Amino acid sequence: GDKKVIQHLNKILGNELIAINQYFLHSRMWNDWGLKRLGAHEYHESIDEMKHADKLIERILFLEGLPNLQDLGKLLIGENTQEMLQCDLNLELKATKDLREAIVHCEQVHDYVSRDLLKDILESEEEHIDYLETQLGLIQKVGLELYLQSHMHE
Amino acid sequence: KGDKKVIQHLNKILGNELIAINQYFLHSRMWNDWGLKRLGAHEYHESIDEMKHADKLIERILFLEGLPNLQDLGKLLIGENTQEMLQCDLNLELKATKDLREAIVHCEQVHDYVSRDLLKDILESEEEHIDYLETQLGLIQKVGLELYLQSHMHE
Amino acid sequence: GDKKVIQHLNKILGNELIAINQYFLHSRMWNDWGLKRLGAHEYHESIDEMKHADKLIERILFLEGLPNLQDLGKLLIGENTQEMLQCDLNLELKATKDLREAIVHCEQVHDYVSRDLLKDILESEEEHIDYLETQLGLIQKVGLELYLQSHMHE
Amino acid sequence: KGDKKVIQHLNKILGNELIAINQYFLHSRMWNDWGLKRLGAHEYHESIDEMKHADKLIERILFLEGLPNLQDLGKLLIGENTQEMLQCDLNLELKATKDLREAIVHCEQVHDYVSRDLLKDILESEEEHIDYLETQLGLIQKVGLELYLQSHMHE
Amino acid sequence: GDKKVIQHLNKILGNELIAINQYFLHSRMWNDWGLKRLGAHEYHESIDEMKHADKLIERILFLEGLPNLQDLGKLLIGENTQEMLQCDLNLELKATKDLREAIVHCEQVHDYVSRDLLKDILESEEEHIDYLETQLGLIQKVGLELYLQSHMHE
Amino acid sequence: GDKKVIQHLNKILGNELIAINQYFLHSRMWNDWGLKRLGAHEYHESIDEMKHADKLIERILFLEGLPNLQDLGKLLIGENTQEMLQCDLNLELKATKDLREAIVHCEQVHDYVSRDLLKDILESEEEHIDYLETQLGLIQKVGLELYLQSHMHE
Amino acid sequence: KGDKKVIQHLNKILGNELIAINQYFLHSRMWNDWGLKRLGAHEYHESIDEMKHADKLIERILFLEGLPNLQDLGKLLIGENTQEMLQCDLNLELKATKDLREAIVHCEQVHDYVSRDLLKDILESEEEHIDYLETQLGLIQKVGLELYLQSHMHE
Ligand code: HEM
Ligand code: HEM
Ligand code: HEM
Ligand code: HEM
Ligand SMILES: [K+]
Ligand SMILES: [K+]
């Protein structure tokens, strides 16, 4: 296994671990506030990052690397709905930047299978960006209070 | 063979349908992009409905030994926000129904009653779309834009 | 969204829009002639291009570009079965050349998700080339009239 | 009670249907005799369809208090091979659709919109038969007679 | 919500976050080595701790505290099966010690619902200790190689 | 059809044809010895290579090349379980090296569909490497005799 | 355990199966590439049948404590067109049946009746393939090449 591939994979893994915890707390904060539709959607975002982390961990071990679950970077926790969505978007913008750099290196050393894995993750993070920009746009179009009312009931 | 002006009329209606297919499809995907899923879904079905009308016109023209024209695409009326998109669709349908009425007058004149019947059914369907569009613009007036948009976020 | 990526996506979208109308007209001409197997197969080629156009429109909008459904290029309409098939093949060869150029650029600017979308379109257009070259070969092997007889009934 | 000329027109269309019923039924059984079962089955359903139009005309005539004429049977156009039988069918239908258009014109003139509608349904059906006939004749040109016949041996 | 209760709950939550990652890595390590029965059981232990973390997080927010998902303590990662089992046991002995001290304080300030939450977690951690002590005892009774062989197949 | 792409595809095909026979004979040798679990797994590995060979043959023909099913290279046949596993691994390490070289060339000439096929085969061969290294690892962890015993029954 | 010449005969028959597997698989995929899908599907099943024969020989060789030979691959008889591919298959089957008869003779001689019974089963399957092949070549003679090909386009 290419040593820099493993470093890149461990970097993506670290990003997934931030997102898991950030989205899970954001989910439970929205549930606490009675914004149950946002809570449920954000729960699922968290679960999806868990599954990516699993796939990264499996690949690192196959390549005889050591998965790093010890290092947890900075959680971006907002204190209201609009900040929380922006915090999620900031984290995903960093995530996709790291994914593209990892893919470049995989291509260079011909680790095409690792590249394929990261690209699938990358498509999933861009779908999350799509959702997030759409939510932030809806807040601008209908206003904050109507956006929140629309996410009360599941 | 077909009456030459009937075939010209049929190709004109076909050209209108081809505009509407593309206009509604883009508007539909714009509304999905914005997270206005109820509008996106409804507008997708309007696009499909115009595709089916275009199919029937193509089939009729070929039966009449005419040449269907799928090459000349007229001007799409693409709006930049929900209220503009609805008015753009409405303007397109007012032109559409005017052309359908003139086509029906000519078919009647030359006794092409089957083409007339085809066009009358397309006409009823475009008037149903006009009903929808006038109702949507009327609702924007009665409840306001933001509430109208909120009501179209969720399918 | 990268500016040339959006231009390439709009170019492929333009090719899809030509194919949709070309295949649809070819389909209904074959039905008009009583060659129902050709008409049905060609109808499904048109539908398949409609679904590719849809995905391209969606990706362009996500990248904050403007989908161009206004410019309709030159339809290659044949006068008989053999010309219709060759017209379809001419269109597909142009289409795949454009797809390869779009993929090269996506790879260059690290738009791997757009690359993946175009590669899936590309595989579908190569399957259509396989079908078309096979049909033209059968016309040579069994002759035109037997080929047409084999396509009267669905 | 009904308009005198409308009833005359309806009886004329009825007479055209009575010819087609008998012509198509004989052509069907001839194709079956020859082992061209696909043609024989299709032609059988053409005959049945004309029977149904005949019934609807009879019922309308009786409602309008006219006398349906089933006694006068015009000239059957019988072919002696497949290409002739198809062209004979096509010649009959070209005459039938001409008569249908003239009847619709007169129904419209005297405001018998229900009779016009019945005739317009028949006309659409006969244009569909014309579509079929012209396509078959076109196929004989495109693939040749013997292959055309072969394609019509099995149902 | 009582301030020291929230501190205790956040301490127990911190123990759960360690256990999640430790058990998840050990599970994927066992799968990597072909010890699928151990890998499957350890995966389930990880999921169980995830669910406890969820309930802790919900309770903290109901009590108007701030759940801490940022501070990840030291993972005890073994290098072979016998060490991994011992690391899990060491972790659970620390977890139940902290659980007991959290329950003492809840009782003292009459937060009987938090006490009940913690007692349910405690029973599940004591079930895990029963499992661990039993596995270590089986290594002693049958030997390490038979123990491993018995955990190859699910 | 690019000429060196075809040569690369025929080279990968040649590797598949070796693996088909090597794995089939290994399967039947394990069945003859009563190591039925190994026999079944190796039969499925052989069938998987048969399917990759079919896809490669179909692609070569579409690209108007001549599939070469006449040149069969050297089968690596072991005479006990541990040698047969190592023979399979040696063959797959050679296979994956050739696959990466074929992908490099396909990327160079913009044959992205062929690259995508070859990348799917590579993922499957890396899964086989994972299986093979895991088996060799188990033999070291539990011993050869326990490993063989665990593979008597399906 | 097994007679040494029996094992040589079984390895020879196995070598013939390995040629047929590859030859029929390639011919199958050639016919699919050409759109002759009925021939491609039939030829595929012939390849799979030879694969199963090869498996039974391998198993019998190992039971007899022989070494199955999957390394030596003889000459594939690949044709350039349908007529040649069919004849290439037939030429391979005439050599295969000749070798099967010689193997059966030797099995009978040394009282390896279970090996004879295996080879006899394979022989019957190879004669069914000869029956198929001679029938196809005869049909090409009776209806003409192009009609034979047309009959094998659709599955
Ligand atoms: C921008 C151009 C177009 C787009 C994006 C588009 C898109 C689509 C889509 C997504 C479908 C559904 C396919 C499926 O999921 O099965 C569809 C169906 C269909 N399209 Fe189009 N289309 C376009 C143009 C046309 C045109 C120009 C015609 C005919 C002249 C046409 C005729 C049809 C028909 C007949 C159907 C089947 C409708 C039904 O019965 O459900 N389309 N189209
Ligand atoms: C005034 C002339 C005729 C009229 C109004 C008439 C009317 C009808 C009608 C309404 C049906 C039932 C159709 C359905 O609902 O599917 C029918 C069936 C049929 N007709 Fe006629 N018909 C006429 C003459 C003939 C003639 C001249 C023949 C043969 C030479 C014929 C042969 C048949 C046959 C075989 C059936 C199907 C009966 C069964 O097996 O159920 N008809 N007809
Ligand atoms: C704050 C830390 C975490 C929390 C609160 C959490 C929470 C949860 C919850 C509540 C579930 C649903 C369990 C059920 O009831 O079925 C779940 C599932 C799961 N978790 Fe976590 N989790 C965390 C971290 C992780 C990590 C770090 C990983 C892997 C590296 C992970 C991997 C998984 C997987 C693979 C599933 C099953 C997903 C599926 O296939 O549906 N989790 N988690
Ligand atoms: C020693 C040579 C080979 C042997 C003994 C062998 C044996 C077998 C057997 C026993 C089966 C299962 C058949 C059944 O029970 O239905 C099979 C399936 C198959 N074989 Fe082979 N085979 C060989 C070589 C090949 C080659 C060279 C190819 C293609 C290039 C091939 C292509 C296939 C395919 C496509 C299947 C079906 C796989 C599926 O979809 O399940 N085989 N083979
Ligand atoms: K509201
Ligand atoms: K024929």
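For chain G, we keep the numbers from Swiss-Prot: what you see runs 2-156, in order.
According to its header, this structure was worked out by X-ray crystallography, 2.0 Å.
Just so you know, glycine gets a Cβ as well, placed from its N, Cα and C.
According to Swiss-Prot, the protein carries these features:
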type    : residues                     : note
BINDING : G:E18, G:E51, G:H54, G:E127  : Fe(2+) Fe1 binding site
MUTAGEN : G:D34 to F                   : About 30% active in Fe(2+) oxidation and storage, diiron-binding site does not coordinate fully, decreased overall flexibility of the BFR, partially occludes B-pores, see Fe ion inside the B-pore
BINDING : G:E51, G:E94, G:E127, G:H130 : Fe(2+) Fe2 binding site
BINDING : G:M52                        : heme b binding site
MUTAGEN : G:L68 to A                   : Assembles into normal BFR with wild-type ability to oxidize Fe(2+) and store Fe(3+), 5.2-fold decrease in rate of iron release from BRF, greatly reduced affinity for Bfd
MUTAGEN : G:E81 to A                   : Assembles into normal BFR with wild-type ability to oxidize Fe(2+) and store Fe(3+), 3.2-fold decrease in rate of iron release from BRF, greatly reduced affinity for Bfd
MUTAGEN : G:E85 to A                   : Assembles into normal BFR with wild-type ability to oxidize Fe(2+) and store Fe(3+), 5.5-fold decrease in rate of iron release from BRF, greatly reduced affinity for Bfd
MUTAGEN : G:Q151 to L                  : About 70% active in Fe(2+) oxidation and storage, diiron-binding site does not coordinate fully, loss of bound K(+)
Distance [Cα-Cα, Å, rounded] between G:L68 (mutagenesis position) and G:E18 (Fe(2+) Fe1 binding site): 16
Residue with minimal Cβ packing [other Cβ atoms within 10 Å] among the recorded positions G:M52, G:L68: G:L68
Recorded positions, contacting chain C; criterion Cβ under 8 Å; candidates G:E18, G:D34, G:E51, G:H54, G:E85, G:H130: G:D34
G:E18 (Fe(2+) Fe1 binding site), number of other Cβ atoms within 10 Å: 22
G:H54 (Fe(2+) Fe1 binding site), number of other Cβ atoms within 10 Å: 22
Which listed residue (G:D34, G:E51, G:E81, G:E94) has most other Cβ within 10 Å, given these are recorded positions: G:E51
G:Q151 (mutagenesis position), number of other Cβ atoms within 10 Å: 21
Least buried by Cβ count (within 10 Å) of the recorded positions G:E85, G:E127: G:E85
All-chain count of other Cβ atoms within 10 Å of G:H130 (Fe(2+) Fe2 binding site): 21
Entries of G:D34, G:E127, G:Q151 (recorded positions) sitting next to ligand 6, with Cβ under 6 Å as the cut-off: G:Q151
Shortest C-alpha distance to G:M52 (heme b binding site) - which of the recorded positions G:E81, G:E85, G:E127: G:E127
Cβ-centroid neighbours of Fe(2+) Fe2 site G:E51, G:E94, G:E127, G:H130, 8 Å, sequence order: G:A21, G:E47, G:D50, G:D90, G:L93, G:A97, G:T98, G:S126, G:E128, G:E129, G:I131
Recorded positions near ligand 4 among G:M52, G:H54, G:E81, G:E127, G:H130, G:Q151 (Cβ under 6 Å): G:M52
Cα proximity to G:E18 (Fe(2+) Fe1 binding site), best match among recorded positions G:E81, G:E94, G:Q151: G:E94
G:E127 (Fe(2+) Fe1 binding site) versus recorded positions G:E81, G:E85, G:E94, G:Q151 - nearest by Cα: G:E94
Proximal residue to G:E94 (Fe(2+) Fe2 binding site) among recorded positions G:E51, G:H54, G:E81, G:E85, G:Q151 (C-alpha distance): G:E51
G:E51 (Fe(2+) Fe1 binding site) versus G:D34 (mutagenesis position) - Cα distance in angstrom: 22
Env. residues of Fe(2+) Fe1 site, Cβ within 8 Å of mean position of G:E18, G:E51, G:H54, G:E127 Cβ: G:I14, G:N17, G:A21, G:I22, G:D50, G:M52, G:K53, G:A55, G:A97, G:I123, G:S126
